[PDB]
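**Q** If you scroll down you'll find the structure; I have some questions about it.
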Amino acid sequence: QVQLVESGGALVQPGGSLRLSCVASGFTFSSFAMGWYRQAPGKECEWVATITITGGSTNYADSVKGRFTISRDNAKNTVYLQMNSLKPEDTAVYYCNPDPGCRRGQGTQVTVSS
Amino acid sequence: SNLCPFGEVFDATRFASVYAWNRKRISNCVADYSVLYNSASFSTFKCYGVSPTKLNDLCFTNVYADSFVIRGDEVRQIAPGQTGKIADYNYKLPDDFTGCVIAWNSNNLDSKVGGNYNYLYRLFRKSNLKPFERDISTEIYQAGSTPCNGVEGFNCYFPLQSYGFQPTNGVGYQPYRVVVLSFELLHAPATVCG
Amino acid sequence: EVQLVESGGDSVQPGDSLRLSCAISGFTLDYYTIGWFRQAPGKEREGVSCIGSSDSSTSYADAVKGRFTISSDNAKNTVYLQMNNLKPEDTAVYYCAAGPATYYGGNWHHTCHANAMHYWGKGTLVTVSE
């Protein structure tokens, strides 16, 4: 069917940067718009960033506005999330999805701790 | 410039419950589809059977826009060859679907505190829907051997169910507004159009 | 943010009586349906009894009519289920579930099925033997 494989997440110290990625398969990527979401322990899944089919426009959540950037490479069926100036509050499992929700793919864990 | 009334579909005050999804025909207007697929305000934007960057260069006979409201999870199901309560009892796209599925988070509109109960979905049905079929029946669902005789009971359910949207839920439980563009290509040689 | 805890399940003998409790903790839903459902080992999770926030009307499966009774203390935010004349076939895991009510043509509908519940408890064993 459909496969969404995220990666890139590790433990960084506050202030740090991280470039997360995921590769999609099972559908024509060049033709879908992709979103990023995150799920924190003891909390609910929330929306992080959205990128158009062409990558021309981008929308972000108020909690990450200015610190995060979403990008897309159709030649590799990959979407990227660059994360700058990481807060401890950004510690969560990060998921990518053309539809809403978390837990669709396995996600990747991001821990901002000092 | 005789531009298409896309705002009427997308920016309507109220949308239809998915079981009774609303449908608008677009015609007699020049449409620039890019003003839709270049907007990052749509969290999900899916195209099947067609290439989005070639929509302004194609020839259509019909153009439908189906609008309704579901929850984040169920947007998975607005797609060809999907299964589940929405794809089976409410709104199904055929496998040969050629069009696009646009959906965006409508938490701040459709979810009130204590629950918004005006949005219903069909939760019981004796069989799956055919593609692009809508059912607005209110007949009682017989789940047991005892007949119903149109009286609701423990084995005889009301077939619809409210969402009861609340803004505190996670995004998977939050209300999403959805518009499905359905296309009807002109049969022509490729020297004419496609 | 919304939790349902079951209490009272144990192992009894035919004819005995038990009381199950459910502790409400976080309901914001103005109009809802609370219920007790039961799961037998291997079989499907089916409904036992329900009470709807509107009317506070009670509904019971055929197999338990007159033997069981559902009740609520909204003051204490707890929901009780009294089980009299317990039978061996009542042996199951008992879950406390709850969901929104349905609103159509002005009326309120409180269907008592697992597919209409959004919040679930963990459950508690009831066993009837000897």
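All residue numbers here begin at 1 and follow the chain in the order shown.
If you check the header, you will see the structure was determined by X-ray crystallography, 3.1 Å.
The backbone N, Cα and C atoms fix where each Cβ goes, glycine too.
According to Swiss-Prot, the protein has these features:
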MUTAGEN   B:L120 to R (Swiss-Prot position 452)  Increased resistance to neutralizing antibodies. Decreases HLA binding to NF9 epitope. Increased binding affinity to human ACE2
MUTAGEN   B:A143 to V (Swiss-Prot position 475)  Increased resistance to neutralizing antibodies
MUTAGEN   B:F158 to L (Swiss-Prot position 490)  Increased resistance to neutralizing antibodies and human covalescent sera neutralization
MUTAGEN   B:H187 to P (Swiss-Prot position 519)  Increased resistance to human covalescent sera neutralization
VARIANT   B:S41 to P (Swiss-Prot position 373)  In strain: Omicron/BA.1, Omicron/BA.2, Omicron/BA.2.12.1, Omicron/BA.2.75, Omicron/BA.4, Omicron/BA.5, Omicron/BQ.1.1, Omicron/XBB.1.5, Omicron/EG.5.1
VARIANT   B:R76 to S (Swiss-Prot position 408)  In strain: Omicron/BA.2, Omicron/BA.2.12.1, Omicron/BA.2.75, Omicron/BA.4, Omicron/BA.5, Omicron/BQ.1.1, Omicron/XBB.1.5, Omicron/EG.5.1
VARIANT   B:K85 to T (Swiss-Prot position 417)  In strain: Gamma/P.1
VARIANT   B:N108 to K (Swiss-Prot position 440)  In strain: Omicron/BA.1, Omicron/BA.2, Omicron/BA.2.12.1, Omicron/BA.2.75, Omicron/BA.4, Omicron/BA.5, Omicron/BQ.1.1, Omicron/XBB.1.5, Omicron/EG.5.1
VARIANT   B:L120 to R (Swiss-Prot position 452)  In strain: Delta/B.1.617.2, Epsilon/B.1.427/B.1.429, Kappa/B.1.617.1, Lambda/C.37, 19B/501Y, Omicron/BA.4, Omicron/BA.5, Omicron/BQ.1.1; Contributes to cellular immunity evasion and increases infectivity
VARIANT   B:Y121 to F (Swiss-Prot position 453)  In strain: B.1.1.298
VARIANT   B:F154 to V (Swiss-Prot position 486)  In strain: Omicron/BA.4, Omicron/BA.5, Omicron/BQ.1.1
VARIANT   B:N169 to T (Swiss-Prot position 501)  In strain: 19B/501T
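Help me understand the surroundings of these features in the structure.
**A** In the three-state DSSP reading, B:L120 (mutagenesis position) counts as strand.
Its own atom aside, the Cβ of B:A143 (mutagenesis position) has 16 Cβ atoms within 10 angstroms in the protein chains shown.
In the three-state DSSP scheme, B:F158 (mutagenesis position) is classed as coil.
In three-state terms derived from DSSP, B:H187 (mutagenesis position) belongs to neither a helical nor a strand segment and is classed as coil. Non-local neighbourhood of B:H187 (mutagenesis position): empty, since no residue in the same chain at least six residues away has a C-beta under 8 Å from its C-beta.
Its Cβ placed at the centre, B:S41 (variant position) has 14 other Cβ atoms within 10 Å.
Here the Cβ of B:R76 (variant position) has 21 other Cβ atoms within 10 Å, regardless of which shown protein chain they belong to.
When secondary structure is read from DSSP and collapsed to three states, B:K85 (variant position) falls in the helix class.
Secondary structure at B:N108 (variant position), taken from DSSP and collapsed to helix, strand or coil, is helix.
Around the Cβ of B:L120 (mutagenesis position), the number of neighbouring Cβ atoms within 10 Å comes to 22.
A 10 Å cutoff on Cβ-Cβ distances gives B:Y121 (variant position) a total of 24 other Cβ atoms nearby, all chains included.
Counting only same-chain residues six or more apart in sequence, the Cβ atoms lying under 8 angstroms from the Cβ of B:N169 (variant position) belong to B:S111. Mapped onto three states, the DSSP output places B:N169 (variant position) in coil.
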**Q** Between the Cα atoms of B:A143 (mutagenesis position) and B:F158 (mutagenesis position), what distance do you get, rounded to the nearest Å?
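**A** Roughly 11 Å, rounded to the nearest whole number.
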**Q** Three-state secondary structure of B:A143 (mutagenesis position) from DSSP?
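**A** It is coil.
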**Q** Expressed to the nearest Å, what is the distance separating B:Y121 (variant position) and B:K85 (variant position) at their Cα atoms?
**A** 9
**Q** Using only C-alpha positions, which one of B:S41, B:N108, B:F154, B:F158 is spatially nearest B:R76 (variant position)? These are the recorded positions in the record.
**A** B:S41
**Q** Just give me the nearest neighbour of B:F158 (mutagenesis position) among the variant positions B:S41, B:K85, B:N108, Cα to Cα.
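**A** Nearest by Cα distance to B:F158 (mutagenesis position): B:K85.
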